[PDB]
Structures are given as C-alpha cells and as structure tokens.
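**Student:** Before I ask anything, let me first share the structure, which is written out below as structure tokens.
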Amino acid sequence: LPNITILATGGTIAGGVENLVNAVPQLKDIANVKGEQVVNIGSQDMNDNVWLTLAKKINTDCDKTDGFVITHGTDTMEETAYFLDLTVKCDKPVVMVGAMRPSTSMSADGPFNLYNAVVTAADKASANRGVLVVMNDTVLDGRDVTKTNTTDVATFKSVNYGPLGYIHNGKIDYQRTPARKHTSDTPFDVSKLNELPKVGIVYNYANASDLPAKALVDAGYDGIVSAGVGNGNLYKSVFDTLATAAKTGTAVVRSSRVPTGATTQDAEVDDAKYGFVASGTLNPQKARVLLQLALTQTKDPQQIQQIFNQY
Amino acid sequence: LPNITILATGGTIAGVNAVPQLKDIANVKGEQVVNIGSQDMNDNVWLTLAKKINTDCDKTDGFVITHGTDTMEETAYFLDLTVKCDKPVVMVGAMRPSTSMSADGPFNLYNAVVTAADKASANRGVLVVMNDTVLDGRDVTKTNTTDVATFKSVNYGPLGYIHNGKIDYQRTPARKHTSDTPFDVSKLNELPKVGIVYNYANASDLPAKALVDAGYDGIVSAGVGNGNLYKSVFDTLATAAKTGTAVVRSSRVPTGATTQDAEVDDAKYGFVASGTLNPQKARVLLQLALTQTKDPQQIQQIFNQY
Amino acid sequence: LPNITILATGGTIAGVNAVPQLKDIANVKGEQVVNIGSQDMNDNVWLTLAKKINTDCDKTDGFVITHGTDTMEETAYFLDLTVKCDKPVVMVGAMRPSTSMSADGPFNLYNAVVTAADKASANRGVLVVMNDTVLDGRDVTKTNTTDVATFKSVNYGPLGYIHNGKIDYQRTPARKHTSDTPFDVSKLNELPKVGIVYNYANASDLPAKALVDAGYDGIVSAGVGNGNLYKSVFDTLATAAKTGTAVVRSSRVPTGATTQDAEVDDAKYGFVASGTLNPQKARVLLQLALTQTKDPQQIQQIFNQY
Amino acid sequence: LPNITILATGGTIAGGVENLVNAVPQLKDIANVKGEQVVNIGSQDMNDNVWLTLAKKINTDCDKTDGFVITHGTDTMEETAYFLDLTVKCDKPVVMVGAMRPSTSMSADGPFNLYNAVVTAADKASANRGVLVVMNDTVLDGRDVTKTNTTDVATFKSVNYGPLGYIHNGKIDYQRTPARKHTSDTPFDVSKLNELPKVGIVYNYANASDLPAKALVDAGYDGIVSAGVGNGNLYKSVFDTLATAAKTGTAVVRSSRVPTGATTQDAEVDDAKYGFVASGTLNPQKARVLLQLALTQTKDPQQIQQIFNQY
Ligand SMILES: N[C@@H](CCC(=O)O)C(=O)O
Ligand SMILES: N[C@@H](CCC(=O)O)C(=O)O
Ligand SMILES: N[C@@H](CCC(=O)O)C(=O)O
Ligand SMILES: N[C@@H](CCC(=O)O)C(=O)O
C-alpha cells in the first residue's frame, strides 16, 4: 500500500489530524496515512505565508512519501490549489480536499471526499497532472477549478475546460490533463522566498469608485488585478487610475467578475497601448496568484502577458 | 398592434429599418436616452431611465431598453425595484458587434419587442430577453465573457422561452418588484454611496478603508464562500458597521445564497446577508434600502423581501 | 408539530430511529406501500400511490414518498397530475447507499420532511426534494448517473432552496397540477398502453412496429433534435396515427421543447408535440390524456396546459 | 493559405456547396476552400451508408488537402462525429459544423459557425485531436460532444469532460485533448466494408414493454444498446429479454437515458454474470457507434468491454 501524507491546514473535515484514520477507517485499506498539521485556520484567512509554507514543505518532503493530500477550507481552496500548481516541483500526486458540510452534520461530505482524495493521491495515473482538487467524486485541475455555489456539496467545477477524471468505486477514469504548464514545467521557484509581491483585486460595477484602486496604488502595490465587467472592461474612473498606475510601473491585469470564459486580448481594451495584461480564463483571485509569481521574475507587461499565455 | 417604445442607452445593437420585421409585431418609436458603453453605467442613467419609464407609462404599451451587456444585470434590477409601470419593460443587448458575422442583435431585438408586446409579459417585473429566453431582472446575470448564451437566471431559472414569436411563460418572480416595492426615486437626484470590495487570500484592507474614509453610506463585500471575509477586511467592515456604514455580505461565488446563520454572526456585527443577490445586485438594493433606512435589522428585512 | 406520513416504495434510504432529528420537525408515521427498485416502477404502483394519497389526505398534514431515484421523475409527474390533495406531497431518494460513506439519504429525508411540513409548500404541486433543493415534479429530471446533485429542473429551475431547515420559495409551476387537472384515477385499475421508441441514425422501425402490432394506445417518440424522426420510424408512426394510435413527438435531447411549427407538420400527420416534457414524462401525460380523449387536437391542448 | 475541403451532407448552413465562399466571403482570407456535395439529407435520416462514404472519402482524399470541414445537420452530428472519430485514419484536422437557425433567419448562426469551423480546420494545432465539432465559438471532441438543447444555438457541449478549446478572433487556445484512443490509434478499418453490424437501441422507463427488445432479437440484431434508467438499469422485462438474448450471442451494452455521467461497471448489474457491457460515458446513440465497430472485430463480451474501456 502507498504512503500518503495528509497536510492539514484547518479543522477536521471528517469525524487531531492523526485521528483521521479512525474517523475514516476505510483509508487503511487503500493507503498508509500519516498526518501533519501545518496550520489550523479557516480558509477565508488564507494568506501568502501559508502558501509558501505548503510549497516548501511539499518540495522538501517529496522524497519521503508517495503522494500528498492537503485538507483545506473550501472558500479559498481554488487559490491555494493554483499557487501550488505553479510552485510545487514534486510531480507525485498532490491533491486538495475539503468539505461543504460540517463533519458533525447529517450526511457530512468530508469522509467520502477524504477517501476519494486519498484514492486519487494513491493512483499512479494521477502523477504529472499538476496539483488537483478532489470534491464530489471528481478530479479537477488546480488551474480551472472554482467554487461555483455558496453551499452545494457539488460546488467545485472546472467551469471552462472540465474535470480530469471521475471516481467510481475507488477507481478513476482519467480522460483529460491540463495543457497549461504546471509544477516542474514552470520557472517559479519559491524555495528561498519569504514574501510575495503585493497584488490586490478591485471590483468593477456601475458607478464604481476609483478609491479602492487609488488606495492600492498609493500603498505601492506591485500589481493590481481588475475584476472587470464583461470581457475584462473597466468603469471609466477605475480605468483612469489603472492606466496612470501602469505607466508608473504597476502591473495591471484585466480579469473579469464574470464566472466563466476568458478575458481575451484584442477586444475592447488596447492592452498594448495601456501596458495592461489580459488574464485569459483566470478569474480575479487566480490571476492574482499568477501575477504575484510573474512579478518575482519580471515587471515588464509583455513578458507578463507571455506568462499569462503559458501558465 | 401594440405601441412599443425603445429607449436606447448605447450604440445600435442591430444594423427599425435595421430589423424590418419589427413592423410585423409592433408600432415602434425610439428615443436615445444616453449613448454609452455599459461599463460606464452610473446612478444618473439609472435615475433617468426609471423616471422616463414612470412618466411615459401611460403613453405606450411597453418598453424595450437596448443596453450594453456588461452591466445590464445591474440596471435591470434597479429598474425592477423602482419602475412603477407594470406594463412590460424589457432589456436587451448583443454579445456580437452588429457588423460581425452571425450578429445576435437583430434577433435579440426582435424577440425583445415580441416580449414587450405580449400581454402575458405584464406584471412580471423588469425583464431581460437574450438568446430566445425571458429572464427576470432579479436573478439574471452575465455568466460568460463572450458567449451569445451568456445571460442566465442561475439560481431560479428563466420565466419563459420564445419560439417563433410566442412565449410559453411557466414562472414569475415571487420576490416583490416594481409597484410592490416602496422605493420611489421620482424626487431623488442622487443615490446613497455604496461600493464593493473583493475578498481573496491575503486581501488588503485598504479598499474597504478607502470607502470608509470617504464616508460611504454602504459597503458590499464580495465574500469568499458563503459570504466570508478575510480577517483584515472583516476587521474594517466590523468597525464600519458600528460607525454609520451599512455592510452587506454577498459572495464572489457566482451562484447560491449568502445565508444568515452560517459562519458570520451578523446580529453581533450589524451586518446584512445578501441572499442570492450577487455583489453588484446587492449594491443596487442596498443603495435603495439606504434611501429609506440605516437600521441593519430593517435592511435585512428589505433583503428578505425584494 | 405537523403530522407527516412517509410512504415507502423501496428499501430504506437512511439507516425514524435512523434519522432521530425528524422528531424535532414532525410527527412521522410510516407505511410501506411496495418495496421495489424504481427501475421496476409500473402503472400499478402509480395508481396505488395516487389513490392512497387522495384517500388519506384528510388524515395528515403532508406526505413524503421515499423512492428509488431512477424513475422518481416519472412517478412525481404522474402524482403531480393525479393527486387531488393540495397538502404538500414530497418525493425523496438517495444516490448513495445508506451504508456507504457520506450517505445522502439521511439529510435528504430530513429536508424532505422539512418541505412537507412547511405550510408554504402547499399548492405547489408534487415536489421532489434532493440535495437541499425543492423541485417541481413536472420539470425535475435525473441529469447524471451517479452525482448526489443529479436532480435538476433543467428548463425552468427549482422552486426553492433549503438552508438550516428553512425554505426560500421564489417560484411555483404555472402549468396546471393536482386539483387543477381533470385526470381522475380513483376508479381506474389500468392505464392506456403507451410505449417509447428511440431515434438515432439508421434507426430500425421494428420497435415502433412491435408496439403498433400489439395495439398500443399511444407511442412517444424520443426524437432527434427538435422532435425529428428517422425516416423509417416516421413512416411507421405516420401510419399508426392514422390507424388509432396517439403519437407524441418528444426528444432524446435532455433540455428544451419539442415545439410545434418546426420541421414536422403535426397537423398533417396527426401528431402531438410534447413541449419540454421528455420522453418518459410525455408518456405519463399521454397515458392520462388517453383516459379522456383520442383526438390529436385535444391531446395537443392537454400537452399545452399540463 | 491552407487548402480546406468542405464535404457537405445536407442543405446549406450559410446564405450549391461551391456557393459558400460567396455566402461567407471572409473564408477567402483564411483558406483556399473547395466544396463537394457528398449527400444532401437531413441528419435525422443519417445512416450507415453515409458514414461509410464519409470515412472512405476522407481516408482516400487525405493527401489532397490540408483539412476537412463536414457540414451536417445538428440532429445526429454527434453520432457521425464519433463514428468518424473512430474510423478516420487521416490525422489532419477533420471538423464538423452545422447551424441551429435556418440560413435565412435573423441572426443565422451558420455563417460564423462555418468561418470558425474553417479556422479550426486550418489551425495546425487542431491535428491529432481526433474528429472535432465546432459550434458556438467552441472546439469539442467527437466522443463527448452532444446536443443538449432542442433549439439553443449553444446546444452542443462535451458534458462530461469539457471542450478542447475556445475560438476568439479566429484564434484557438487549446487546453485539452481527448485521452481515449481515436482515428489512427483505433483498429477499426472500414475501407473494405459495405455494411455495419445491426445495432438497435431500446429505451427504459416505468412499465416499459419488452416488445421493442424482442423485435430486435427476433430480427437477428447483432447488438442491442439499452438506454437504461439511472446507472444503466433496466426494467425487469427488458432485462429478461436482453439477458436471454445475450446468452444466444447478442451483444448487449448498458448505456443510460441520463444525459451525463458514466454507466459504470460494478454497480447494480452483474455484467459478467449476464454477458453485458457497460458503456461508460457513451450515451446510447454513441454506444451504438462503438458497438457496431466492436462487432466488426469480436462478438465476445469481455473483449467488447475492453473496447468500451479504450475508445
Ligand atoms: N470558511 C470556512 C468554511 C468551511 C469550509 O467549507 O471549509 C473555510 O473555508 O475554511
Ligand atoms: N462593453 C460593452 C460590451 C458590448 C455590449 O454589450 O453592447 C458594453 O457593455 O456596452
Ligand atoms: N436502481 C435503484 C437506484 C438506487 C436508488 O435510487 O434508490 C432505484 O432506482 O431504485
Ligand atoms: N433536422 C435537421 C435540422 C436542421 C439542423 O439543425 O441542421 C437536420 O438535422 O438536418
């Protein structure tokens, strides 16, 4: 049986971290499980320090186990998954899992999610697919997966390109793998980093104030992600502030508040004229992840656009 | 044939000579209210449309409002709450340029006029008609950045579908709209200041602080999950709510309700949960709620009724 | 607390001792009507349920019908048309075995009892409650073979969502149901014979012929696209319709309506278009239509009202 | 500019077949287009003869062009696409396209669909992805694509595993390719075949008659696909008839009328006991396609199951 390490970041999702083999006994039949509690927070409080800790821990311990399961709150699991997708250099399976119902509730989903997460982490076919999220019997790639519903146990979906595989009776039929470069195919190396560039997100809507953008500019933010309207469009005053900021060296990425589809280039905004970058299918919080990492290598917008075209 | 007024707010989405077939279904008159891209939509345009519709209700049988798609879902809900005409009011746009191949404008406008001319469309609130489907202004949202099929009432579904100029309506919104709401903008020249802040890992409190520092009347949080807030943002909005600012917890998550009685003790902090209203829609209702009350309990009641 | 009757048609989906929390929301009494897998569901079970509900309506405050998921969408629509009790009638099942990890039965049953106990659930027709969502028996269908979230009202959306034992109902079906329909099965021991044939490339006419040869009262076509038929199948159903057999064009396509006035001249052939009713649901209504009429125009009217 | 051949099977979808460069002039700017009318039928009348004609024509003419666009009715395009996905041996791009609105209607979708189909057929990156369906700005693989709505121009979706790529401004960001074996990676060779094994489809529902199944058995059908309920389940009398048939050498595949998800093995039906095959995510009409082709190589159910696990 394979050795699987569970890295916990929050409360339990089934039934300390060493107690999960008791909570979900069937795990014994599929893996030799060891648990470590990395942090214990709600994922609404996820932050750069925990991301760096997780990436370094996985990269350091890669040789000591056959795969990783990370238990994580669902609120920001899609952010952590993509960060790790880009910074983990272990090509053994790394699988994130959470639960939408409390472990104490009727029909709690945590136990079967964890079982299926371990199944996936133990499946040799899961390797080299990047970091994965396993929720509701489905294997999802860390780039495209997103929380689509506030309460549904089926909330996590790779809205644009679909899941990689479905799990039935502890076996996975994989039919897809992400084409975008991940893990050891990216140049992002966080092994020595203590911090990440500062990147904030502003929202666009009718009559939007420019004060959120201005405040981030005034604080010297390295980059700003716009949750635009439609195909990445900006309310005039937010546009104005970000246009000025970009000329001063602020990296500016146009993403969209629209939950599916790509903020494309060659649409309504002349990105080359303004020094902006279009985020593609990356939603604002995912665009932030890649923008922070891009900024550890380049402040040049054309090179950042190239990064957003490859990863 | 019904008299239908088209109120234009942007460029043409088609091209009445553009769509001659309108003549077969209505007597169409057009007035250009403003001409802007809807990414620049604003309070002033909203007030103008609501007043124009309420003033001209008796002069026509229904209204079509051509509009850019980017913020159509916001305008539709504002009008859904403030229009007192219960004749059909229908919003429509195009996802492809009117000069492009397989432009969607022409048939979208046609079906929008069909809807506004249909007696059965009355009393259903303000409507959005896109891709052969009639959608209520409360639940409708733009779900994809480029798809002609982008508009969907994601939580409760559409009211009806249009085939060959006929609508089979099977649903009507139960939340109170138009003449069933207390919001009256007839005499207002401005709306309370309400902004939106986004939550995400490591979120800065600076957007929230800047709105507070500017004396905003309300702040809508685009929370994570079921309305949750990053600690720094939580800290600032908790202070705002005890300091005069209405705080509504919505969610960046595209479907489902920011519920009461989850992880945030809204009663303790003075917060309001937005239900299925997404951030930009929650903003619409909060602004209007603030024209009537600043009490968080009374705003929650508004968010439970409209 | 309301008196709620649970009518079981299969094995347990949970395990009242199984779900003790029911005691907090209702006084639950259980009767096992049949015990079968719903892939074996049949006319006799349908008649029994409709009669039992109509007879015992006055003795209880609402009903939950535990049921296998495979044909739940069929039974729900039959009861939606034939139940004359307008107290809540709620159907529920489980997509995972009650002994498996994270079994969905227990919370599904709990929410089903919540729904049947909610005064606001009355007069909405027969309901299916699955994955925290209240769905009308007409539009609800099983959309995925294994997902706990499989049940969706794909065309018009759900009626309400359930959070913490509370439902926010925002919709109700406009099509006529329960006591608003003329279908009365109180005195019937059998239903007209109606079968379903599938269309696909190179489709054999032999399934259709076999139903005709057996004297079937009606045939539902699971057409391609908007109700279209493979030539051989067309030829046989055209003959059937002129020879005593009611023919309803539905579609294998999982969402959207088989419309009148598309590629098939239904008036010429004596056919009926099923609207948004999929094949198995179209069968339900056609059987009931046939207890009242054989006239294709009158059956089309039924398919436009129910 | 690449040479693209348009094989028409039905009426025009834009604006004879040689007239399409006039109907959609912008095609001139992206390809040298030549059209041939293979048949002219509505796709509700699609049949084995047209499938064989198309596969042989593409395999024969592969060296004479840079890619193929097949114009086809939408009703059965998902069947033809999968048949060709399994029998075309040209790994140059083969793209199917149709229109949901008549060419004469307001906002007809045919013209832009054809343009995008040619874009896809001309994109070198489209090669080696199997046979494709391009509809509503989306590139879909021929195995998973299905018509989900009776009238919506956005009807075609790869419901289980998602699209391969999206098209914006005549360029495609491909992020996925089908893992299941297609085209030159399958053993199905129709070059010499004049007919296909007879395979019919029966539907399951409450109180379902066994007469449709019996009739196909009595006619000596080589195989029967069950559009089962739920996870491939059968009404008792249909079950009985198909169980008997399988013991007599009839190939029996359990698919499902449920529009998404896989008819799995190891669920409610003991397929090994009965000699049945589970169709996986193949819906009934797609299962028919693979079953017919399997039957040109084997009547053994375990080998057919293996085929349904690989293709
Ligand atoms: N806010 C909690 C919700 C619980 C959960 O879904 O994990 C978290 O994200 O950690
Ligand atoms: N930004 C444009 C998009 C095009 C349109 O929808 O008309 C607008 O929303 O006005
Ligand atoms: N074939 C079973 C599936 C399990 C269930 O839904 O209870 C049935 O429909 O009865
Ligand atoms: N029955 C026609 C419909 C037209 C179409 O959508 O192509 C066909 O499939 O050919």
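Shown for chain B, in order and in Swiss-Prot numbering: 23-37, 58-348.
Determined by X-ray crystallography, 1.9 Å, according to the entry header.
From the backbone N, Cα and C atoms, a Cβ is placed for every residue, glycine too.
I grabbed these lines from Swiss-Prot:
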ACT_SITE  B:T34  active site, O-isoaspartyl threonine intermediate
BINDING   B:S80, B:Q81, B:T111, B:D112  substrate binding site
MUTAGEN   B:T34 to A  Loss of enzyme activity
MUTAGEN   B:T111 to S  Reduced enzyme activity
MUTAGEN   B:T111 to V  Loss of enzyme activity
**Student:** Just how spread out is the substrate site if you go by the largest Cα to Cα distance in Å among B:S80, B:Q81, B:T111, B:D112?
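**Tutor:** Binding-site diameter by Cα atoms for substrate: 9 Å.
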**Student:** Counting other CB atoms within 10 A of each CB, which of the binding-site residues B:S80, B:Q81 comes out lowest?
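**Tutor:** Per-residue Cβ counts within 10 Å for the binding-site residues B:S80, B:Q81 bottom out at B:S80.
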**Student:** In Å, rounded, how far does the Cα of B:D112 (substrate binding site) sit from the Cα of B:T34 (mutagenesis position)?
**Tutor:** 15
**Student:** Would you pick out, from the mutagenesis positions B:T34, B:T111, the residue whose Cβ has the largest number of other Cβ atoms within 10 Å?
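**Tutor:** Of the mutagenesis positions B:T34, B:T111, the highest Cβ count within 10 Å belongs to B:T111.
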**Student:** The deposited coordinates stop at B:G37 and pick up again at B:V58, leaving 20 residues out. What Cα-Cα distance does that leave, in Å?
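**Tutor:** The answer is 9 Å, taken between the two Cα atoms.
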**Student:** Please report how many Å separate the Cα atom of B:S80 (substrate binding site) from that of B:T111 (mutagenesis position), as a whole number.
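**Tutor:** Given the Cα positions, B:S80 (substrate binding site) is 7 Å from B:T111 (mutagenesis position).
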**Student:** Among all the protein chains here, how many other CB atoms are within 10 A of the CB of B:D112 (substrate binding site)?
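**Tutor:** Summing over all protein chains shown, B:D112 (substrate binding site) has 30 other Cβ atoms within 10 Å.
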**Student:** Could you give the Cα-Cα distance between B:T111 (mutagenesis position) and B:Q81 (substrate binding site), in whole Å?
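**Tutor:** So the Cα of B:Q81 (substrate binding site) lies 9 Å away from that of B:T111 (mutagenesis position).
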**Student:** For B:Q81 (substrate binding site) and B:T34 (mutagenesis position), what Cα-Cα distance in Å is obtained after rounding to a whole number?
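**Tutor:** The Cα atom of B:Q81 (substrate binding site) is 16 Å away from the Cα atom of B:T34 (mutagenesis position).
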**Student:** For the recorded positions B:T34, B:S80, B:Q81, B:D112, which residues place their CB under 6 A from an atom of ligand 2?
**Tutor:** B:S80, B:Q81, B:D112
**Student:** Consider only the recorded positions B:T34, B:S80, B:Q81, B:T111: which of them have a Cβ under 6 Å from an atom of ligand 1? Write none if no residue does.
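**Tutor:** What lies within reach of ligand 1, judged by Cβ under 6 Å, is none of the recorded positions.
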**Student:** Going by DSSP, is B:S80 (substrate binding site) sitting in a helix, a strand, or coil?
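**Tutor:** B:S80 (substrate binding site) sits in a helix per DSSP.
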